[PDB]
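Undergrad: I'd like to ask you about the structure that follows.
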Amino acid sequence: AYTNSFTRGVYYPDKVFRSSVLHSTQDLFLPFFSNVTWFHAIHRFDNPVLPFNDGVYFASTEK
Amino acid sequence: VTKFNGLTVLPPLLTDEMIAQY
Amino acid sequence: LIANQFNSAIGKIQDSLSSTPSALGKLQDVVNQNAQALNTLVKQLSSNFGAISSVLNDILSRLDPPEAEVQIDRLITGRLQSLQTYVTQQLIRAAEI
Amino acid sequence: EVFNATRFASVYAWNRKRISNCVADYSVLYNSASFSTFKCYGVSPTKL
Amino acid sequence: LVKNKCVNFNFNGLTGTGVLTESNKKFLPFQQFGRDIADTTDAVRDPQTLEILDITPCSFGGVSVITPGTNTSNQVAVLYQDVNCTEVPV
Ligand SMILES: *[C@@H]1O[C@H](CO)[C@@H](O)[C@H](O)[C@H]1NC(C)=O
Ligand SMILES: *[C@@H]1O[C@H](CO)[C@@H](O)[C@H](O)[C@H]1NC(C)=O
Ligand SMILES: *[C@@H]1O[C@H](CO)[C@@H](O)[C@H](O)[C@H]1NC(C)=O
(Lines of atoms letter the chains of each structure in order from A and count residues from 1; the text may use other names and numbers.)
(Lines give C-alpha, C1' and ligand atoms only; values in the text may rest on other atoms or scores of the structure.)
(Ligands and ions follow the chains in the order given, each with its own letter.)
Protein backbone atom coordinates (compact mmCIF):
# COMPACT_ATOMS: atom_id res chain seq x y z
CA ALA A 1 0.00 0.00 0.00
CA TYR A 2 1.23 3.48 -0.96
CA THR A 3 0.23 6.82 0.55
CA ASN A 4 1.25 10.38 -0.30
CA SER A 5 3.14 12.61 2.15
CA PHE A 6 1.36 15.85 1.26
CA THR A 7 3.48 18.46 3.06
CA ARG A 8 4.64 16.94 6.37
CA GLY A 9 8.31 16.24 6.94
CA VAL A 10 9.94 19.65 7.45
CA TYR A 11 12.36 20.14 10.35
CA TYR A 12 14.40 23.06 11.61
CA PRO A 13 17.78 22.76 9.85
CA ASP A 14 19.73 24.37 12.71
CA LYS A 15 19.39 26.25 16.00
CA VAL A 16 18.94 29.84 14.74
CA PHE A 17 15.85 31.92 15.51
CA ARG A 18 14.51 34.02 12.63
CA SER A 19 11.49 36.34 12.49
CA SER A 20 9.66 37.01 9.21
CA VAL A 21 12.74 35.72 7.36
CA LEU A 22 12.33 33.59 4.24
CA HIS A 23 15.52 31.54 4.52
CA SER A 24 16.68 29.07 1.87
CA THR A 25 18.27 25.87 3.17
CA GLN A 26 19.95 23.04 1.24
CA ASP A 27 19.71 19.82 3.25
CA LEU A 28 18.03 16.41 3.46
CA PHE A 29 14.29 17.08 3.30
CA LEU A 30 11.30 14.89 2.52
CA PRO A 31 9.94 15.99 -0.89
CA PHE A 32 6.46 17.46 -0.99
CA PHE A 33 3.88 15.09 -2.49
CA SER A 34 6.31 12.15 -2.38
CA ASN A 35 4.72 8.72 -2.06
CA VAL A 36 5.77 6.81 1.06
CA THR A 37 5.07 3.23 2.10
CA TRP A 38 2.07 2.28 4.24
CA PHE A 39 2.42 -0.50 6.80
CA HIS A 40 -0.06 -2.35 8.99
CA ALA A 41 0.16 -3.67 12.55
CA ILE A 42 -3.36 -4.87 13.44
CA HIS A 43 -4.64 -8.35 12.56
CA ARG A 44 -1.24 -12.03 11.09
CA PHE A 45 0.42 -8.71 10.23
CA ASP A 46 4.09 -8.10 11.04
CA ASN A 47 6.74 -5.41 10.49
CA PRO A 48 9.17 -5.83 7.57
CA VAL A 49 12.83 -4.91 7.02
CA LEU A 50 13.58 -1.60 5.32
CA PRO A 51 16.82 0.22 4.44
CA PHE A 52 17.86 3.67 5.65
CA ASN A 53 19.41 5.49 2.65
CA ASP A 54 20.62 8.52 4.65
CA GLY A 55 17.26 9.60 5.99
CA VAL A 56 13.94 8.17 7.18
CA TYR A 57 10.65 10.02 7.75
CA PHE A 58 8.76 7.94 10.31
CA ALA A 59 5.17 8.83 11.18
CA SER A 60 3.02 6.54 13.33
CA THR A 61 -0.57 7.25 14.39
CA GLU A 62 -1.50 5.39 17.57
CA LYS A 63 -4.30 5.22 20.13
CA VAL B 1 4.95 54.48 -2.53
CA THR B 2 6.29 51.87 -0.10
CA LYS B 3 20.96 46.06 10.97
CA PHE B 4 24.07 48.24 10.65
CA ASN B 5 27.28 46.83 9.14
CA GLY B 6 28.91 50.20 8.55
CA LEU B 7 25.91 51.41 6.54
CA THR B 8 24.25 54.77 7.17
CA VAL B 9 21.54 56.47 5.13
CA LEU B 10 21.84 60.25 5.07
CA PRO B 11 18.57 62.19 5.32
CA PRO B 12 17.84 64.42 2.32
CA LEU B 13 18.55 68.12 2.61
CA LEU B 14 14.97 68.96 1.57
CA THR B 15 12.41 67.17 3.72
CA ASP B 16 9.10 66.07 2.26
CA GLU B 17 7.29 68.93 4.00
CA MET B 18 9.51 71.54 2.34
CA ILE B 19 9.31 69.78 -1.03
CA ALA B 20 5.52 69.95 -0.67
CA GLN B 21 5.86 73.64 0.17
CA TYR B 22 7.92 74.14 -3.00
CA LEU C 1 -18.36 72.88 -19.70
CA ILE C 2 -14.58 73.26 -19.61
CA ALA C 3 -14.56 73.71 -15.83
CA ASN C 4 -16.77 70.65 -15.37
CA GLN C 5 -14.55 68.58 -17.66
CA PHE C 6 -11.38 69.67 -15.85
CA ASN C 7 -12.85 68.88 -12.42
CA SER C 8 -14.04 65.46 -13.60
CA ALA C 9 -10.62 64.76 -15.10
CA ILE C 10 -8.88 65.65 -11.82
CA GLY C 11 -11.25 63.35 -9.95
CA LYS C 12 -10.65 60.53 -12.42
CA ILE C 13 -6.88 60.93 -12.04
CA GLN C 14 -7.29 60.65 -8.28
CA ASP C 15 -9.40 57.51 -8.66
CA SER C 16 -6.98 55.92 -11.14
CA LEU C 17 -3.99 56.60 -8.88
CA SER C 18 -5.88 55.11 -5.93
CA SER C 19 -7.02 52.01 -7.83
CA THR C 20 -4.04 51.02 -9.99
CA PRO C 21 -1.52 49.09 -7.86
CA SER C 22 1.50 49.51 -10.18
CA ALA C 23 0.83 53.20 -10.85
CA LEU C 24 3.98 54.36 -9.00
CA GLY C 25 6.06 51.90 -10.97
CA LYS C 26 9.14 54.03 -11.62
CA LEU C 27 9.64 55.23 -8.04
CA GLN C 28 8.79 51.81 -6.60
CA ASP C 29 11.29 50.17 -8.97
CA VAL C 30 14.03 52.65 -8.05
CA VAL C 31 13.49 52.03 -4.34
CA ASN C 32 13.37 48.26 -4.86
CA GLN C 33 16.56 48.28 -6.94
CA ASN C 34 18.45 50.28 -4.32
CA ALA C 35 17.19 48.00 -1.54
CA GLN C 36 18.16 44.91 -3.55
CA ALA C 37 21.66 46.23 -4.22
CA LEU C 38 22.15 47.06 -0.54
CA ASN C 39 20.81 43.65 0.50
CA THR C 40 23.18 41.79 -1.80
CA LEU C 41 26.08 43.96 -0.60
CA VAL C 42 25.27 42.99 2.99
CA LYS C 43 24.80 39.33 2.04
CA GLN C 44 28.30 39.36 0.52
CA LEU C 45 29.62 39.68 4.09
CA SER C 46 28.66 36.08 4.89
CA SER C 47 30.34 34.65 1.78
CA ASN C 48 33.36 32.44 2.43
CA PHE C 49 35.54 33.87 -0.38
CA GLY C 50 37.88 30.89 0.01
CA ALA C 51 38.91 31.55 3.62
CA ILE C 52 38.39 29.06 6.44
CA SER C 53 35.36 31.06 7.62
CA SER C 54 33.35 34.17 6.79
CA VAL C 55 33.62 35.53 10.35
CA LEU C 56 36.55 37.92 10.72
CA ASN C 57 36.66 37.38 14.49
CA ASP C 58 36.68 33.62 13.93
CA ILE C 59 39.62 34.04 11.55
CA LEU C 60 41.47 36.32 13.97
CA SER C 61 41.03 33.86 16.82
CA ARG C 62 42.11 30.20 16.50
CA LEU C 63 44.79 31.24 14.00
CA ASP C 64 48.44 32.22 14.10
CA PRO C 65 49.38 35.46 12.30
CA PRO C 66 51.52 33.88 9.52
CA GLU C 67 48.45 32.26 7.91
CA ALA C 68 45.84 34.59 9.41
CA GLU C 69 47.43 37.20 7.14
CA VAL C 70 46.67 35.16 4.01
CA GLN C 71 43.14 34.33 5.19
CA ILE C 72 42.49 38.01 5.90
CA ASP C 73 43.99 38.88 2.50
CA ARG C 74 41.53 36.56 0.75
CA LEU C 75 38.67 38.13 2.71
CA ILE C 76 39.91 41.63 1.82
CA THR C 77 40.10 40.77 -1.88
CA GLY C 78 36.58 39.36 -1.92
CA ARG C 79 34.96 42.12 0.12
CA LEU C 80 36.75 44.89 -1.77
CA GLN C 81 35.62 43.36 -5.07
CA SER C 82 32.03 43.24 -3.78
CA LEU C 83 32.14 46.85 -2.55
CA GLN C 84 33.68 48.08 -5.81
CA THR C 85 30.99 46.29 -7.81
CA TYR C 86 28.29 47.85 -5.63
CA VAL C 87 29.81 51.33 -5.96
CA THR C 88 30.06 51.03 -9.75
CA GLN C 89 26.45 49.87 -10.03
CA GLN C 90 25.42 52.75 -7.76
CA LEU C 91 27.30 55.19 -10.00
CA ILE C 92 25.46 53.83 -13.05
CA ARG C 93 22.10 54.10 -11.28
CA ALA C 94 22.93 57.62 -10.05
CA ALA C 95 23.73 58.65 -13.63
CA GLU C 96 20.38 57.25 -14.77
CA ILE C 97 18.59 59.09 -11.96
CA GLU D 1 44.85 8.76 29.26
CA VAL D 2 45.39 8.20 25.52
CA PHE D 3 48.71 10.03 25.20
CA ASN D 4 50.54 7.96 27.84
CA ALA D 5 48.80 4.66 27.04
CA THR D 6 51.10 1.64 27.20
CA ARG D 7 49.78 0.39 23.84
CA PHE D 8 48.75 2.09 20.60
CA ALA D 9 46.66 0.65 17.78
CA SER D 10 48.03 -0.04 14.31
CA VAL D 11 47.48 2.28 11.36
CA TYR D 12 45.17 -0.21 9.62
CA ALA D 13 43.00 -0.29 12.78
CA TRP D 14 43.28 3.27 14.08
CA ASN D 15 40.99 4.14 16.99
CA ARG D 16 38.69 7.15 17.44
CA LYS D 17 38.40 8.34 21.04
CA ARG D 18 35.70 10.91 21.79
CA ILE D 19 36.45 13.54 24.45
CA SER D 20 33.55 15.66 25.69
CA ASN D 21 32.09 17.44 28.72
CA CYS D 22 35.44 18.48 30.18
CA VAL D 23 37.86 21.39 30.41
CA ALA D 24 40.79 20.82 28.06
CA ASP D 25 44.26 22.13 28.95
CA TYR D 26 46.23 22.48 25.72
CA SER D 27 48.89 24.62 27.42
CA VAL D 28 50.72 21.62 28.89
CA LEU D 29 50.51 19.84 25.53
CA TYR D 30 51.99 22.84 23.71
CA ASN D 31 54.71 23.43 26.32
CA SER D 32 55.60 19.71 26.46
CA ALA D 33 58.90 19.45 24.58
CA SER D 34 58.62 15.64 24.44
CA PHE D 35 56.87 15.98 21.08
CA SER D 36 59.31 16.14 18.17
CA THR D 37 56.73 17.36 15.62
CA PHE D 38 53.97 19.70 16.78
CA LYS D 39 53.05 21.47 13.53
CA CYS D 40 49.34 21.94 12.86
CA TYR D 41 47.76 21.44 9.44
CA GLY D 42 44.48 22.82 10.79
CA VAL D 43 44.29 26.33 12.22
CA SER D 44 46.97 27.04 14.83
CA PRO D 45 49.11 25.20 17.42
CA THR D 46 48.76 27.78 20.21
CA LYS D 47 45.46 29.70 20.03
CA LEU D 48 43.35 26.63 20.85
CA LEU E 1 27.29 39.55 32.88
CA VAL E 2 26.88 43.29 32.29
CA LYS E 3 23.95 44.70 30.32
CA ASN E 4 22.99 48.03 28.74
CA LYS E 5 26.66 48.81 28.09
CA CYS E 6 28.95 48.46 25.07
CA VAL E 7 31.05 45.49 26.19
CA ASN E 8 32.84 42.82 24.17
CA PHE E 9 31.61 39.25 24.60
CA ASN E 10 32.94 35.79 23.74
CA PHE E 11 30.07 33.33 24.22
CA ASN E 12 32.04 30.05 24.09
CA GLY E 13 34.14 31.35 21.21
CA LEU E 14 31.77 33.83 19.53
CA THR E 15 34.16 36.74 20.31
CA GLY E 16 31.61 39.30 19.12
CA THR E 17 31.03 42.86 20.26
CA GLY E 18 27.96 44.97 20.91
CA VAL E 19 25.37 45.96 23.50
CA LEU E 20 23.49 43.22 25.37
CA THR E 21 19.99 44.17 26.56
CA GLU E 22 16.83 42.35 27.58
CA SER E 23 15.22 40.70 24.55
CA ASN E 24 11.44 40.76 24.18
CA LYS E 25 11.60 38.10 21.46
CA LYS E 26 10.95 34.53 22.61
CA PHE E 27 13.60 32.02 21.56
CA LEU E 28 12.39 28.47 21.04
CA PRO E 29 13.83 25.91 23.49
CA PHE E 30 16.13 24.18 20.98
CA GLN E 31 17.31 27.38 19.26
CA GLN E 32 20.45 28.96 20.73
CA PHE E 33 21.69 31.73 18.41
CA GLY E 34 19.70 34.29 16.47
CA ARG E 35 20.00 36.00 13.10
CA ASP E 36 18.06 38.28 10.76
CA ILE E 37 17.49 38.89 7.05
CA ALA E 38 21.19 39.82 6.89
CA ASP E 39 22.16 36.80 9.07
CA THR E 40 23.70 39.20 11.59
CA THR E 41 24.03 37.62 15.05
CA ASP E 42 21.17 39.60 16.56
CA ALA E 43 20.57 37.54 19.72
CA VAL E 44 22.50 35.06 21.86
CA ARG E 45 21.42 32.89 24.80
CA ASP E 46 23.52 32.63 27.94
CA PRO E 47 25.64 29.48 28.41
CA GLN E 48 24.71 29.13 32.11
CA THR E 49 21.27 30.76 32.30
CA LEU E 50 18.19 30.37 30.10
CA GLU E 51 18.19 34.07 29.25
CA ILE E 52 17.95 35.65 25.80
CA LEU E 53 20.22 38.66 25.20
CA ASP E 54 19.37 41.09 22.42
CA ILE E 55 22.55 42.37 20.76
CA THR E 56 22.94 45.73 19.00
CA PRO E 57 26.13 47.00 17.34
CA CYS E 58 28.00 49.68 19.24
CA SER E 59 27.14 53.18 18.08
CA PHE E 60 29.16 54.31 15.07
CA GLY E 61 28.77 57.10 12.55
CA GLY E 62 30.98 59.41 10.53
CA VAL E 63 31.68 62.85 11.97
CA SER E 64 31.42 66.04 9.94
CA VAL E 65 33.02 69.41 10.63
CA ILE E 66 30.75 72.29 9.63
CA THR E 67 33.25 75.12 9.22
CA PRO E 68 33.09 78.56 7.61
CA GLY E 69 36.08 79.67 5.56
CA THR E 70 39.32 79.55 7.53
CA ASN E 71 40.03 83.05 6.23
CA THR E 72 36.84 84.08 8.04
CA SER E 73 37.16 82.24 11.36
CA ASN E 74 38.71 79.12 12.87
CA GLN E 75 35.57 78.13 14.80
CA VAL E 76 33.86 74.87 13.79
CA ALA E 77 30.78 72.85 14.71
CA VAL E 78 30.99 69.04 14.74
CA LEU E 79 28.09 66.84 13.61
CA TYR E 80 28.06 63.25 14.89
CA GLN E 81 25.90 61.57 12.26
CA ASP E 82 23.06 59.19 13.12
CA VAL E 83 23.72 59.11 16.88
CA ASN E 84 21.86 60.59 19.81
CA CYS E 85 24.44 62.46 21.89
CA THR E 86 23.26 61.23 25.24
CA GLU E 87 26.23 58.90 24.60
CA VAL E 88 28.61 61.03 22.47
CA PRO E 89 31.30 62.05 25.03
CA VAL E 90 32.60 58.46 25.49
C1 LIG F 1 3.45 6.87 -5.72
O2 LIG F 1 4.46 7.56 -6.43
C3 LIG F 1 5.42 6.69 -7.00
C4 LIG F 1 6.59 7.52 -7.49
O5 LIG F 1 6.16 8.34 -8.55
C6 LIG F 1 4.75 5.85 -8.08
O7 LIG F 1 5.63 4.90 -8.63
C8 LIG F 1 3.58 5.08 -7.47
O9 LIG F 1 2.83 4.41 -8.44
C10 LIG F 1 2.64 6.02 -6.72
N11 LIG F 1 1.61 5.28 -6.05
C12 LIG F 1 0.30 5.34 -6.35
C13 LIG F 1 -0.60 4.46 -5.51
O14 LIG F 1 -0.15 6.05 -7.24
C1 LIG G 1 39.38 85.12 2.58
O2 LIG G 1 38.92 86.42 2.85
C3 LIG G 1 39.85 87.44 2.55
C4 LIG G 1 39.29 88.76 3.03
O5 LIG G 1 38.15 89.09 2.28
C6 LIG G 1 40.17 87.43 1.05
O7 LIG G 1 41.18 88.35 0.71
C8 LIG G 1 40.66 86.04 0.65
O9 LIG G 1 40.84 85.93 -0.74
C10 LIG G 1 39.65 84.98 1.08
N11 LIG G 1 40.10 83.66 0.73
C12 LIG G 1 39.56 82.90 -0.24
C13 LIG G 1 40.20 81.55 -0.42
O14 LIG G 1 38.62 83.27 -0.93
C1 LIG H 1 17.98 59.66 21.37
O2 LIG H 1 17.14 60.14 20.34
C3 LIG H 1 16.32 59.15 19.75
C4 LIG H 1 15.65 59.75 18.53
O5 LIG H 1 15.02 58.74 17.78
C6 LIG H 1 15.35 58.62 20.80
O7 LIG H 1 14.53 57.59 20.29
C8 LIG H 1 16.15 58.03 21.95
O9 LIG H 1 15.32 57.63 23.01
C10 LIG H 1 17.13 59.05 22.50
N11 LIG H 1 17.98 58.44 23.49
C12 LIG H 1 17.83 58.60 24.82
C13 LIG H 1 18.84 57.85 25.66
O14 LIG H 1 16.95 59.28 25.32
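Chain E is numbered as in Swiss-Prot; shown residues: 533-622, in order.
Determination method: electron microscopy, 3.4 Å.
Note that Cβ sites are derived from N, Cα and C of the backbone, with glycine treated the same way.
Just lifted these from Swiss-Prot, have a look:
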type	residues	note
VARIANT	E:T547 to K	In strain: Omicron/BA.1
VARIANT	E:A570 to D	In strain: Alpha/B.1.1.7
VARIANT	E:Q613 to H	In strain: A23.1
MUTAGEN	E:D614 to G	Increase of pseudotyped VSV particle production ex vivo. Increase of viral load in hamster upper respiratory tract. Produces more infectious particles when cultured in primary human epithelial cells; increases replication and transmissibility in hamsters and ferrets
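I'm curious about the neighbourhood of these features; can you describe it?
TA: Proximity of E:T547 (variant position) to non-local residues of its own chain (separation of 6 or more, Cβ distance below 8 Å) is seen for E:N540, E:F541, given in sequence order.
According to DSSP, E:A570 (variant position) is assigned to coil rather than to any helix or strand.
DSSP classifies E:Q613 (variant position) as coil under the three-state reduction.
Within its own chain, E:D614 (mutagenesis position) has E:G593 as residues 6 or more apart in sequence whose C-beta sits under 8 angstroms from its own.
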Undergrad: Run through the Cβ atoms and count how many others sit within 10 Å of the one on E:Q613 (variant position).
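TA: So the Cβ neighbour count for E:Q613 (variant position) comes to 12.
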Undergrad: In whole Å, how far is E:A570 (variant position) from E:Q613 (variant position) when you measure between their Cα atoms?
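TA: Each residue's Cα considered, E:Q613 (variant position) and E:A570 (variant position) end up 23 Å apart.
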Undergrad: According to DSSP, which of helix, strand or coil covers E:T547 (variant position)?
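TA: SS state of E:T547 (variant position) = coil.
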